[PDB]
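This report concerns only the one structure given below.
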Amino acid sequence: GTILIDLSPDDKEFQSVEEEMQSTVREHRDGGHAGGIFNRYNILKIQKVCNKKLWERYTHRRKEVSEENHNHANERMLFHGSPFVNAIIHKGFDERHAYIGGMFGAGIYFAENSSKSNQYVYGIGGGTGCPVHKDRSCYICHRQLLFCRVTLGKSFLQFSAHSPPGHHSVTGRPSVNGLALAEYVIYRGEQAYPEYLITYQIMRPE
Ligand SMILES: Cc1cc(=O)[nH]c(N2CCN(c3ccc(F)cc3)CC2)n1
Ligand SMILES: [Zn+2]
């Protein structure tokens, strides 16, 4: 029972979601190989993802993690880029959205850097690119990102399935690229809510 409400760009909500998308762009060590070459996005549409069953699935698990961690759910707003975004907004996150070949295990991956999530919009390493031009740096086709409410709880810090014992998620602390932001991994689909569906294009630097 998913409903997508279009957010007006006049709305304070559109303005704060676009600002978290824009300000969290960074240069990638692959030179744009996976996500393309760009410094900003053309934000075409921001939509609120409304689903009573999934929101309840998430706040139920949130209350569990909170009570297991001195009433702190450790809730973040993170980006999620995946070829299975359209399936996530209707069925939620689960074991089919888990990244088997992940660095922090077979869990569901999230990023603080929007530009990081953009690397997985067309698949692992950007796949073959957009389905129309087979271009990983395509500047034409419309891309789609999720801005998710994530319950991290007790997160296992990793400097560089199931969660480490006595923990609720894993934090990928960046230990080489001094400008990278953290990456997070949850092992329960219930621990995340697909809050915002952002439609956009990467923009050719001038
Ligand atoms: C680091 C990071 C940030 C981000 O936004 N997204 C992701 N992924 C990881 C890989 N994914 C995946 C899911 C299910 C599969 F079958 C294969 C891949 C989805 C998106 N990673
Ligand atoms: Zn294209």
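Swiss-Prot numbering applies to chain A: residues 952-1111, 1116-1161, in that order.
For this deposited structure, the header notes the method as X-ray crystallography, 2.5 Å.
In case you wondered, yes, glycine gets a Cβ from its N, Cα and C as well.
Record features, source Swiss-Prot:
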- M1054 to V: Loss of activity (MUTAGEN)
- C1081, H1084, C1089, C1092: Zn(2+) binding site (BINDING)
Pairwise Cα distance for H1084 (Zn(2+) binding site)/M1054 (mutagenesis position) [Å, integer]: 30
Residue among recorded positions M1054, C1081, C1089, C1092 with least C-beta crowding, 10 angstrom cut-off: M1054
Distance bridged by 4 unmodelled residues (Cα of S1111 to Cα of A1116, Å): 20
Pairwise Cα distance for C1081 (Zn(2+) binding site)/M1054 (mutagenesis position) [Å, integer]: 25
Rounded Cα-Cα span from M1054 (mutagenesis position) to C1089 (Zn(2+) binding site), Å: 27
C-alpha spacing of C1092 (Zn(2+) binding site) relative to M1054 (mutagenesis position), in angstrom: 29
